[PDB]
Amino acid sequence: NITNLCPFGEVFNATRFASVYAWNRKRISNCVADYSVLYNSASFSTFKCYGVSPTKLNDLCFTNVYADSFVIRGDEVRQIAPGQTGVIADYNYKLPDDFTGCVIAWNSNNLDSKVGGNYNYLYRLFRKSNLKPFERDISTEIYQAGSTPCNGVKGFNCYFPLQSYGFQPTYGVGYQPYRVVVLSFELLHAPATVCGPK
Amino acid sequence: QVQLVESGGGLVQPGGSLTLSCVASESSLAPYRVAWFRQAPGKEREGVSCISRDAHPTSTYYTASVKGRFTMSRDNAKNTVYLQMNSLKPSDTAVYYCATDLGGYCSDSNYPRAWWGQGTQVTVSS
Amino acid sequence: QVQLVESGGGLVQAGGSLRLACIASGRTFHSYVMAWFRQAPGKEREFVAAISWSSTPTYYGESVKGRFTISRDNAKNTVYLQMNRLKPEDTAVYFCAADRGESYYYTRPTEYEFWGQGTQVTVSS
Ligand SMILES: *[C@@H]1O[C@H](CO)[C@@H](O)[C@H](O)[C@H]1NC(C)=O
């Protein structure tokens, strides 16, 4: 017997997480998904599933799984849910209205905040339109906020579209960095590729 | 082409309250971030508060000096934003301006700065 | 979004039964996980029961297992809490809560977006 376990370690324990605007996607397929690895964890700030019970995750098969991950600030984690609005849901990472899957987050202040501010983590503050679900925009075009053209240069009412969180360890809990993992579960008209343990 | 008229300013004693109104004409404010700024003569413009298109507490920002004392809000049906000022100090004396731009969202560091009202004087004294 | 209206609480004698109802309004009811919490004077909101979209699973606080039953009528937009063999220790404000998500940490108040105003339950001796 060969039991290819889905590499959830590579997702949850990654040393580096993506900026939310450049959110990372890892395909999870042709593997046994064993969620029991998370059962004895208690420092996740949120762990919610949509269309499936967390209690049944080891008892279900899916045609495909994606693991999306990124960093946002604590009071933005509420936007990583179906039917949300705000700067993250609108301009950075958009879940579908009928999302099937799980959203897990945890405070990463210790790893991701620096005295003086961590400027490595960015989000998109400006966009002409909202993202479609699971859309990614990594464009760096200067945003026209006023009546005057920008000509691809920063200036008055002409803003670089990405802005830094500048995470500092003494930020309020709502402004501290949180690492987020979104597990997307597909149930298409195709063979199951991801099942819980037998 | 959006036009903004601040009102509600006047003389108030320390500890008193005031509600500023920023009424927009010629365009809808509803899709856009709006900010309150203030300027005392001699000192440059500074941001007071910023509200985003989602009008959520998490996307609404205040400068350190007014946190806990001032509340910004919007009524999209009246095309109007408010600054509720309680526990007014002498140091709150200034001309109050509202501004908007084409951004949907405030950041702590980036308020709208494209279109401005003429402003309303707020004086906290005897 | 979703409004929650509790009812069926009030005064009952030790040993007696009550049935709380919460009507959820404004969104597809079977899209929401429904829960009951309770708050005694000077205490935190304590988890009582929750019920997933389909009616399964159900979850119970250790102190009400075998005494309380949570159920939902997806046609009536209503969640129920049947409370039997009530003790004085069950006296508290009972809150209806709702969320689109089912939490692994289902006992956490912070995992529920929507909250009723609560209704008083008083069990006298
Ligand atoms: C992360 O690594 C720890 C050991 O350092 C391990 O016990 C845990 O299972 C890993 N997480 C996942 C999701 O595999």
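Following Swiss-Prot, chain A shows residues 331-528, kept in their order.
How was it done? The header gives X-ray crystallography, 1.7 Å.
Here the Cβ of each residue, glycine as well, is placed from N, Cα and C on the backbone.
According to DSSP, A:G339 (variant position) sits within a helical segment. Long-range C-beta contacts of A:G339 (variant position), restricted to its own chain and to partners at least six residues apart, with a cutoff below 8 Å, comprise A:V367. A:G339 to D appears in Swiss-Prot as a known natural variant, with the remark: In strain: Omicron/BA.1, Omicron/BA.2, Omicron/BA.2.12.1, Omicron/BA.4, Omicron/BA.5, Omicron/BQ.1.1.
A coil conformation is recorded for A:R346 (variant position) in the three-state DSSP classification, outside any helix or strand. Among the natural variants in Swiss-Prot, A:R346 to T has the note: In strain: Omicron/BQ.1.1, Omicron/XBB.1.5, Omicron/EG.5.1. The residue drawn here is the original one.
All protein chains considered, the CB of A:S375 (variant position) has 18 other CB atoms within 10 Å. Record note (Swiss-Prot), natural variant A:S375 to F: In strain: Omicron/BA.1, Omicron/BA.2, Omicron/BA.2.12.1, Omicron/BA.2.75, Omicron/BA.4, Omicron/BA.5, Omicron/BQ.1.1, Omicron/XBB.1.5, Omicron/EG.5.1. The unchanged residue is displayed.
Under 8 Å, Cβ to Cβ, and six or more positions away along its own chain, A:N440 (variant position) finds no residue. According to Swiss-Prot, the naturally occurring change A:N440 to K is described as follows: In strain: Omicron/BA.1, Omicron/BA.2, Omicron/BA.2.12.1, Omicron/BA.2.75, Omicron/BA.4, Omicron/BA.5, Omicron/BQ.1.1, Omicron/XBB.1.5, Omicron/EG.5.1.
For the recorded site, A:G446 (variant position), the DSSP three-state label reads coil. In sequence order, A:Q498 constitute the residues six or more apart from A:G446 (variant position) in its chain with CB-CB distances below 8 Å. For A:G446 to S, Swiss-Prot lists a natural variant annotated as follows: In strain: Omicron/BA.1, Omicron/BA.2.75, Omicron/XBB.1.5, Omicron/EG.5.1.
A:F456 (variant position) has a Cβ environment of 23 other Cβ atoms inside 10 Å. Secondary structure from DSSP puts A:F456 (variant position) in coil. Here the residue is the original one, while Swiss-Prot reports the natural variant A:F456 to L with the comment In strain: Omicron/EG.5.1.
Under the heading of natural variants, Swiss-Prot lists A:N460 to K and annotates it as follows: In strain: Omicron/BA.2.75, Omicron/BQ.1.1, Omicron/XBB.1.5, Omicron/EG.5.1. A sphere of 10 angstroms centred on the C-beta of A:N460 (variant position) encloses 12 other C-beta atoms.
DSSP gives A:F486 (variant position) a coil state; it is part of no helix or strand. The Cβ of A:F486 (variant position) lies under 8 Å from the Cβ of A:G476, A:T478, each of these being in the same chain and 6 or more residues away along the sequence. Listed in Swiss-Prot as a natural variant, A:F486 to V is described as follows: In strain: Omicron/BA.4, Omicron/BA.5, Omicron/BQ.1.1.
Looking at Swiss-Prot, the entry for mutagenesis of A:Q493 to Y says: Reduced host ACE2-binding affinity in vitro. The Cβ of A:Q493 (mutagenesis position) has 20 other Cβ atoms within 10 Å, all protein chains considered. DSSP assigns A:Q493 (mutagenesis position) to a strand segment in the three-state reduction.
Proximity to chain B (CB-CB distance below 8 Å) holds for A:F456 among the variant positions A:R346, A:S375, A:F456, A:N460.
Residues from the variant positions list (A:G339, A:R346, A:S375, A:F456, A:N460, A:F486) with a C-beta closer than 6 Å to any atom of ligand 1: A:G339. The Cβ neighbour count for A:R346 (variant position), using a 10 Å radius over every protein chain in view, is 8.
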